[PDB]
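**Q** For reference, the structure I am asking about is given below.
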Amino acid sequence: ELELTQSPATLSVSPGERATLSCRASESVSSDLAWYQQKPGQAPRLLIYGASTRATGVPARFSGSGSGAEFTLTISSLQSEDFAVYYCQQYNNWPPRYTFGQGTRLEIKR
Amino acid sequence: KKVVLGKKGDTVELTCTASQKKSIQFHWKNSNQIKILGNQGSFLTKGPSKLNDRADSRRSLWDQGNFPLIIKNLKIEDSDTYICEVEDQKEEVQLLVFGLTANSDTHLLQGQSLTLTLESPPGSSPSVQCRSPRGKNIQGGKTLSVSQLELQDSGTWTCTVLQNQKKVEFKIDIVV
Amino acid sequence: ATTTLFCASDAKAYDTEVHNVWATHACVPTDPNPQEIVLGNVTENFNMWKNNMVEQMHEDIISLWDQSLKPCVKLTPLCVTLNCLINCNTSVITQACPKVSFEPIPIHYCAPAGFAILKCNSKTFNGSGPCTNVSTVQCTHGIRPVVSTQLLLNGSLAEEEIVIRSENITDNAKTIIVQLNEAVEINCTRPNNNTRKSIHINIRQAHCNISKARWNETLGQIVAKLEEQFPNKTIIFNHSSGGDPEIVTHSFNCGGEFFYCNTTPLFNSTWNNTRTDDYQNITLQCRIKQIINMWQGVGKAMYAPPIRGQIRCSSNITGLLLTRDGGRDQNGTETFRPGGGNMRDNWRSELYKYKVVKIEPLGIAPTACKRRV
Amino acid sequence: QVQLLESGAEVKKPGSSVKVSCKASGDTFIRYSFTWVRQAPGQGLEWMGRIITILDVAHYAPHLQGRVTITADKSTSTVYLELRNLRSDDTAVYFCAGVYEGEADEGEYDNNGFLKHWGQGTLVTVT
Ligand SMILES: *[C@@H]1O[C@H](CO)[C@@H](O[C@@H]2O[C@H](CO)[C@@H](O[C@@H]3O[C@H](CO[C@H]4O[C@H](CO)[C@@H](O)[C@H](O)[C@@H]4O)[C@@H](O)[C@H](O[C@H]4O[C@H](CO)[C@@H](O)[C@H](O)[C@@H]4O[C@H]4O[C@H](CO)[C@@H](O)[C@H](O)[C@@H]4O[C@H]4O[C@H](CO)[C@@H](O)[C@H](O)[C@@H]4O)[C@@H]3O)[C@H](O)[C@H]2NC(C)=O)[C@H](O)[C@H]1NC(C)=O
Ligand SMILES: *[C@@H]1O[C@H](CO)[C@@H](O[C@@H]2O[C@H](CO)[C@@H](O[C@@H]3O[C@H](CO)[C@@H](O)[C@H](O[C@H]4O[C@H](CO)[C@@H](O)[C@H](O)[C@@H]4O)[C@@H]3O)[C@H](O)[C@H]2NC(C)=O)[C@H](O)[C@H]1NC(C)=O
Ligand SMILES: *[C@@H]1O[C@H](CO)[C@@H](O[C@@H]2O[C@H](CO)[C@@H](O[C@@H]3O[C@H](CO[C@H]4O[C@H](CO)[C@@H](O)[C@H](O)[C@@H]4O)[C@@H](O)[C@H](O)[C@@H]3O)[C@H](O)[C@H]2NC(C)=O)[C@H](O)[C@H]1NC(C)=O
Ligand SMILES: *[C@@H]1O[C@H](CO)[C@@H](O[C@@H]2O[C@H](CO)[C@@H](O[C@@H]3O[C@H](CO)[C@@H](O)[C@H](O)[C@@H]3O)[C@H](O)[C@H]2NC(C)=O)[C@H](O)[C@H]1NC(C)=O
Ligand SMILES: *[C@@H]1O[C@H](CO)[C@@H](O[C@@H]2O[C@H](CO)[C@@H](O[C@@H]3O[C@H](CO)[C@@H](O)[C@H](O)[C@@H]3O)[C@H](O)[C@H]2NC(C)=O)[C@H](O)[C@H]1NC(C)=O
Ligand SMILES: *[C@@H]1O[C@H](CO)[C@@H](O[C@@H]2O[C@H](CO)[C@@H](O[C@@H]3O[C@H](CO)[C@@H](O)[C@H](O)[C@@H]3O)[C@H](O)[C@H]2NC(C)=O)[C@H](O)[C@H]1NC(C)=O
Ligand SMILES: *[C@@H]1O[C@H](CO)[C@@H](O[C@@H]2O[C@H](CO)[C@@H](O[C@@H]3O[C@H](CO)[C@@H](O)[C@H](O)[C@@H]3O)[C@H](O)[C@H]2NC(C)=O)[C@H](O)[C@H]1NC(C)=O
Ligand SMILES: *[C@@H]1O[C@H](CO)[C@@H](O[C@@H]2O[C@H](CO)[C@@H](O)[C@H](O)[C@H]2NC(C)=O)[C@H](O)[C@H]1NC(C)=O
Ligand SMILES: *[C@@H]1O[C@H](CO)[C@@H](O[C@@H]2O[C@H](CO)[C@@H](O)[C@H](O)[C@H]2NC(C)=O)[C@H](O)[C@H]1NC(C)=O
Ligand SMILES: *[C@@H]1O[C@H](CO)[C@@H](O[C@@H]2O[C@H](CO)[C@@H](O)[C@H](O)[C@H]2NC(C)=O)[C@H](O)[C@H]1NC(C)=O
Ligand SMILES: *[C@@H]1O[C@H](CO)[C@@H](O[C@@H]2O[C@H](CO)[C@@H](O)[C@H](O)[C@H]2NC(C)=O)[C@H](O)[C@H]1NC(C)=O
Ligand SMILES: *[C@@H]1O[C@H](CO)[C@@H](O)[C@H](O)[C@H]1NC(C)=O
Ligand SMILES: *[C@@H]1O[C@H](CO)[C@@H](O)[C@H](O)[C@H]1NC(C)=O
Ligand SMILES: *[C@@H]1O[C@H](CO)[C@@H](O)[C@H](O)[C@H]1NC(C)=O
Ligand SMILES: *[C@@H]1O[C@H](CO)[C@@H](O)[C@H](O)[C@H]1NC(C)=O
C-alpha cells in the first residue's frame, strides 16, 4: 500500500494572510494528486485535480504545485469561508490500492 | 420447416446450431437474399435491410456454438423466412408475426356487443380460439364477434390464435 | 501437411519496441542467402480459403497481443455447461497498463525440417485456381502483422494489375479482397494543440489525409475490374451498413492509439464509367477510443488514456476489403460496402501465394519386368 | 448537472448486512464512474471502493473485499453497497461519490480517478 503524510497537524493562520500546505507520499507518485476541502457535516468539495487544474467553480485563491514526493499548495487572500479541513488523496496505482491521507486544518486564536 | 409466432411488439429468438464449437462465420438472410446479421471474426455486422436497429445477437454464446437472432419490437411486415449459413448448411425457419386486439378502446357499457380485430400476415391462415373466464370458449376463424358484453363479461379474455399447431395467447381490454 | 512453422524476422534485441522484444524471444534471424528453385511444367491446385497455414499465423499473433498491450480491464464471457437459463457470468482480469511503443516488423514463415513451401508466380493467380509457374522456397516474403479493418495497410503490392479475390462471388457472404498495384499513401496526425480534456461536466480527436488526385486513379481501376464481373449493372459504393464501431469505421493502431477513422467521405460516391467525386487533402476525421471490442475473441477491453502529443502514422494502403449487397431487390446495381473484421481474411490476402507440402517418395507403376524366383 | 440522494441513516447490530443506496439525475447513469468514501467520526477519508458503470467491475481495499460489494442497477440508476459481516470498527458515515467521464458509451473514456460530485452521507452505527 501507500501512505500520505502531512507535515503539520493544524495550520496557524489569520484572515487576510497567506497559507501553504504540503503532502508527502510514502512512495513515488506522479502528478495524479487531487486536493480536497472538508467542512463539518458537509460534502468534501473538490479543489484541484491533477495538482495543477482547478475544478468548475474553484476560485483563483486556491492553487498548488509540486511533483514526486512533495506537493505544495497556496492560499492567497484567506477568506472567512475558506476555513475548512483540507485533505490529500492520492490515486496512481492500478488496480486501485490507494488508501488515504492525514489532512490539515486552519487554526483559530483563542 | 420450423416456424414460430410473434406477438406484435415483443422479441423473438431464431437459433442456428453448430457442432465444431469454434465460433465461426455465419449469417442471416431473408427470402430475398438480404443480409441482416453475421459474425465477422469476433465482431458483429448489421446487414443492410429494414431491420437495422431491431436486429441483435447474444455475443456471449458464439464460442459455444449457438448463433441466435434477437429481433425486438416485432411487426407484421417482418413475417418472413430466414436462412442460417453456419458452415455449409441452410437451416431455414419461418417467422409469423401478427397482432390481436379490439376497436372500442374504453367506452363500453352493459348489454352491448363486442368485436375483435386481427391483422394476420399476408399469406397465412390463422385460427382464433377465444377463451373467457365465464367459460365462453368461443371457437371460430380469423374474425370473431361477441354479442354480449355485460358486467359479468369483465376481465381480460385470453383469446389464443392457433396456426400449424402453434399458438400464442393475448389479452383483451374490457372497460365497462 | 499440417505442421508448425518457425518464424524468422530481423529483430534488434536492444530497444524497448514490443515487436523487437517478441521477435527476440521467439523467432530466428532471417535467411541471408535464400534459394528459390523454379520447378518445371507443374500445376498445383492452390486453394486459398482452405489454407491451414493462415490458421497458424492468427494463433501466433494472438500470443503477441497478450505480451504487448495488457488491458486494464479484460472483460470476457465465460459460460457454464447447463442445458436450456444458462449460467454465463463474465470474468474480469485487472492488469497493469504501461504505455509501450508499438510498430510492426516483417516476419517470414519458414518451413520446418522435412517439408517444403510452394509458391505461385502468376501475375493474376485468381485465388483458388491452379497456376503454372510454381516455384519452391523455404521462407515466405516480408509479412507485417498489421491488424486493421476496411483498408489493408502496410504490405506487398500487386505485380502488374489490380486483381480481386473472393472465395465465391454472387453469394454476398464472402468478403472480396482487392489488392492494389500502386501504394496509396495516408498520413494520420494530432501534434499537440488540443489538450482540452472534457467539454462539460479535444485530446480525443485526430485526422488523416488521402491524396485525392492519386486515390482516384486506383479507385478508377477497381471499378474497371468489378464491371468485368457485372457489365450491365451499376457500381455504387456506400458507407457501412452498421454494427460494431470497429467495423463501421476504419481501425488501426499507432502506439496504443486506437484510431477509429470515419470513412464515409471515401465511399459515398456512386459510380459509372465517369467520376462523381469533385472537379487533395481528404480530411478523414478520426477519434482515439478507450473501450474497444477485442478482435482475438469476444469480449470488451479498456486501455490507458492516450499519449500527450505527436502521434504520427506514415502508412500505405495496399489492399481493400469490400463486401457486396445482392438480392432480388437489386435493380441493376452493385453495392460494395466496406467490410473486414475477420483477421484471418486479413492474412489470407498475404499468404495466398504459399502452401506447405511434404514429399512422399513411394510410387507404383506397371511395367514389363518380372522378379526371377 | 448531476445530483445525489443517499439512503436513510439506519443503525444495525454488528454482524448483520448493511445496504446503502444512492439515486441520481441530470445525466445518464452509465456515462461515468462512482466511488465510495468512508467518513468515520473524528477520522479522515477512508476509500471504500470504485465501480465503473459500463464495465460492471469493482476494486476495493485489501481489508474490505471479503465484506463489501457494489452493484449499479442502471435500470433504476441506483448504486448499492451490500456491506455484510458488520463489525464495531465499521461505525462511520457512508456516501456515494461520482466524477464525470467524457462519452464513455461511444468509447471516449477518460479514467478520472479524482472525485468531484458528492452526496450527503448516511449514518451507520453499531451497538
Ligand atoms: C505502416 O508502416 C509505417 C512505416 O513505414 C509505420 O509508421 C511508423 O509509425 C510509428 C508509430 O506510428 C512511428 O514510430 C514513432 O516514431 C517517432 C519518430 O522516430 C524518429 O525519432 C526517434 C527519436 O528522435 C529516432 O530515434 C528514430 O530513429 C526516428 O528517426 C518516435 O519518436 C516515436 O516514439 C515516441 O512515440 C511512442 C508512441 O507510443 C512512444 O511510445 C515512444 O516512447 C516515444 O514517445 C516519446 O515521444 C512522444 C511524442 O509526443 C511523447 O509524447 C512521449 O511522452 C515520449 O516523449 C519522451 O521522449 C521525447 C523524445 O522522443 C522527449 O522529447 C519527451 O520530452 C519525452 O521525454 C515512435 O517510435 C514510426 O516513425 C513510423 N515510421 C515511419 C517511417 O514513418 C506505420 O505505423 C505502419 N502502420 C501501422 C498501423 O503500424
Ligand atoms: C447506403 O446504404 C444505406 C442503407 O441504410 C441507404 O440509406 C437508406 O436507404 C433506404 C432505401 O431507400 C432509405 O429508405 C427509404 O428512403 C426513402 C427516401 O427518404 C424514405 O422516404 C422511406 O421512408 C418511407 O418509406 C418506408 C417504407 O419504404 C416507410 O416505412 C417509412 O415510414 C417512410 O414512410 C425509406 O426510409 C433510407 O431513408 C436511407 N437512409 C439514409 C440515411 O440514407 C443509402 O441509400 C445507401 N446509399 C446509396 C448511395 O444508395
Ligand atoms: C457460389 O455461390 C453462389 C451464390 O453465392 C451459389 O449459387 C447458388 O446456386 C444454387 C444452384 O442453382 C441456387 O439454388 C437454387 O435455388 C432456387 C430457389 O430455391 C427456392 O425454390 C425451391 C423450388 O424452386 C424450393 O425448394 C426452395 O426451398 C426455395 O424456396 C431453386 O429453385 C433452384 O432449384 C436452385 O436450387 C442458389 O440460389 C444460389 N445462391 C444464391 C445466393 O443465389 C453457388 O452454388 C456457389 N458455388 C458453388 C460451387 O457452390
Ligand atoms: C516464372 O517464375 C520465375 C520466378 O523466379 C520468374 O523469374 C523471375 O522473373 C523476374 C522478372 O519479372 C526476374 O526479375 C528480374 O531479375 C533480373 C536479374 O535478377 C533483373 O535484371 C531485373 O531487373 C528483374 O529484377 C527474376 O529475377 C526472376 N527470378 C529469378 C530467380 O531469376 C519468371 O519470370 C516467371 N515467368 C513469367 C512468364 O513470369
Ligand atoms: C461520419 O461522418 C459523416 C459526415 O457526413 C456523418 O454523417 C452525418 O451524420 C449526421 C448524424 O446522424 C447526420 O445528421 C442527421 O441527419 C438526419 C437526416 O437524414 C436528421 O434527421 C438527423 O436529425 C441528423 O441531423 C447527417 O445527415 C450525416 N450526413 C449525411 C451526408 O448523411 C456520419 O454520421 C459519421 N459516421 C461516423 C460513424 O462517425
Ligand atoms: C463525398 O465525399 C467527398 C469528400 O471529398 C465530397 O467532396 C467534397 O465536396 C464538397 C462539397 O461541398 C467540397 O467543398 C467545396 O469546397 C470549395 C472550396 O472551399 C467550395 O468552393 C465549394 O463550394 C464546396 O464547398 C469539398 O472540397 C470536396 N472534397 C474535396 C477533398 O475536395 C463529396 O461532395 C461527397 N459527395 C456526396 C454526394 O456526399
Ligand atoms: C495535404 O497534406 C499534406 C500532408 O498531409 C500537406 O503537406 C505538408 O505541407 C506543409 C506546409 O508546407 C509542410 O510543412 C513544411 O515542411 C517543410 C519541409 O520540412 C518545412 O521546411 C516548412 O517550414 C514547413 O514546415 C509539411 O511538411 C507537408 N507534409 C509533409 C509530410 O511533407 C499539404 O500541405 C496538404 N495540402 C494542402 C493544400 O494544405
Ligand atoms: C478462377 O477461379 C474460379 C473459381 O474461383 C475457377 O472457376 C471454375 O473453373 C472450373 C474449371 O476451370 C469450372 O468448371 C467452374 O464452372 C468454374 N466456376 C466458376 C464459379 O467460375 C476458374 O477456373 C479459375 N480460372 C482459371 C483460369 O483456372
Ligand atoms: C504523407 O507523408 C509523406 C511523408 O511523410 C509524403 O511523402 C513526401 O511527399 C512529398 C510531396 O509532397 C515528396 O516531395 C517527398 O519526397 C515524400 N517523402 C518521401 C520520403 O519520399 C506524402 O506526400 C504524404 N501524403 C499525403 C497524402 O499526405
Ligand atoms: C491534412 O489536411 C488538412 C486539410 O487540408 C490540412 O490543413 C490545412 O493545412 C494547410 C497547411 O498546413 C493550411 O494552409 C490549410 O488552411 C489547412 N486547412 C484547414 C481546413 O485548416 C492539414 O495540414 C493536413 N495535414 C498535414 C499533416 O499537413
Ligand atoms: C509506402 O509507399 C512508399 C512510396 O509511396 C514506399 O517508398 C518506397 O519504398 C521502396 C522500398 O525500397 C523504395 O524502393 C522506393 O524508392 C520508395 N519510394 C518512395 C517514393 O519513397 C514505402 O516503402 C511504402 N511503405 C511500406 C511500409 O511499404
Ligand atoms: C516444359 O514444356 C516445354 C514446352 O516445349 C519444354 O520445352 C520443356 O522442356 C518442359 N520442361 C521440362 C522440365 O521438361
Ligand atoms: C484523378 O485526379 C487527378 C488529379 O489528382 C487528375 O489528373 C485525373 O484526371 C483524375 N482522374 C480522372 C479519371 O479524372
Ligand atoms: C448488357 O451487357 C451485354 C454485354 O455483357 C450487352 O451485349 C447488352 O447490350 C447489355 N444490355 C443492354 C440493355 O444494353
Ligand atoms: C452509365 O454510363 C453509360 C455509358 O457508359 C450510360 O449509357 C448509362 O446511361 C449510364 N448510367 C446512368 C444511370 O446514367
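Chain B is numbered as in Swiss-Prot; shown residues: 26-201, in order.
Looking at the header, which is where the method is noted, we find electron microscopy, 3.7 Å.
Just so you know, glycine gets a Cβ as well, placed from its N, Cα and C.
Got these off Swiss-Prot a minute ago, pasting:
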DOMAIN    B:26-125  domain 'Ig-like V-type'
MUTAGEN   B:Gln65 to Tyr  Increases the affinity for MHCII; when associated with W-70; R-85 and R-88
MUTAGEN   B:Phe68 to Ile  Abrogates the interaction with MHCII and T cell activation
MUTAGEN   B:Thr70 to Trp  Increases the affinity for MHCII; when associated with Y-65; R-85 and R-88
MUTAGEN   B:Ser85 to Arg  Increases the affinity for MHCII; when associated with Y-65; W-70 and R-88
MUTAGEN   B:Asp88 to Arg  Increases the affinity for MHCII; when associated with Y-65; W-70 and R-85
**Q** I'd like the number of other C-beta atoms within 10 A of the C-beta of B:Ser85 (mutagenesis position), please.
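**A** Step by step: centre on the Cβ of B:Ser85 (mutagenesis position), count other Cβ atoms within 10 Å, giving 18.
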**Q** At the level of the C-alpha atoms, what whole-angstrom distance separates B:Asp88 (mutagenesis position) and B:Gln65 (mutagenesis position)?
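**A** Answer for this pair: 13 Å between alpha carbons.
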**Q** Tell me whether B:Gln65 (mutagenesis position) sits in a helix, a strand or coil according to DSSP.
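**A** Where B:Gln65 (mutagenesis position) sits, the three-state DSSP reduction gives strand.
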**Q** How big is the gap, in Å, between the Cα of B:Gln65 (mutagenesis position) and that of B:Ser85 (mutagenesis position), rounded to a whole number?
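**A** Given the Cα positions, B:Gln65 (mutagenesis position) is 15 Å from B:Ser85 (mutagenesis position).
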**Q** So if I draw a 10 Å sphere around the Cβ of B:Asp88 (mutagenesis position), how many other Cβ atoms end up inside it?
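**A** Looking across every protein chain shown, the total is 18.
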**Q** Could you give me three numbers for the domain 'Ig-like V-type' (B:26-125), the DSSP helix, strand and coil residue counts?
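**A** Taking the domain 'Ig-like V-type' (B:26-125) as a whole: 6 helix, 32 strand, 62 coil.
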**Q** Can you tell me how many other Cβ atoms are located within 10 Å of the Cβ belonging to B:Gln65 (mutagenesis position)?
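**A** I get 25 for this one.
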**Q** To the nearest whole angstrom, state the Cα distance for the pair B:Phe68 (mutagenesis position) and B:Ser85 (mutagenesis position).
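**A** Counting only the Cα atoms, the answer is 12 Å.
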**Q** Give me the Cα-Cα distance between B:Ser85 (mutagenesis position) and B:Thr70 (mutagenesis position), rounded to a whole Å.
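**A** Answer for this pair: 16 Å between alpha carbons.
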**Q** Which residues does B:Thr70 (mutagenesis position) neighbour through Cβ under 8 Å, counting only same-chain ones at least six apart?
**A** B:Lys60, B:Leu62, B:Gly63, B:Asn64
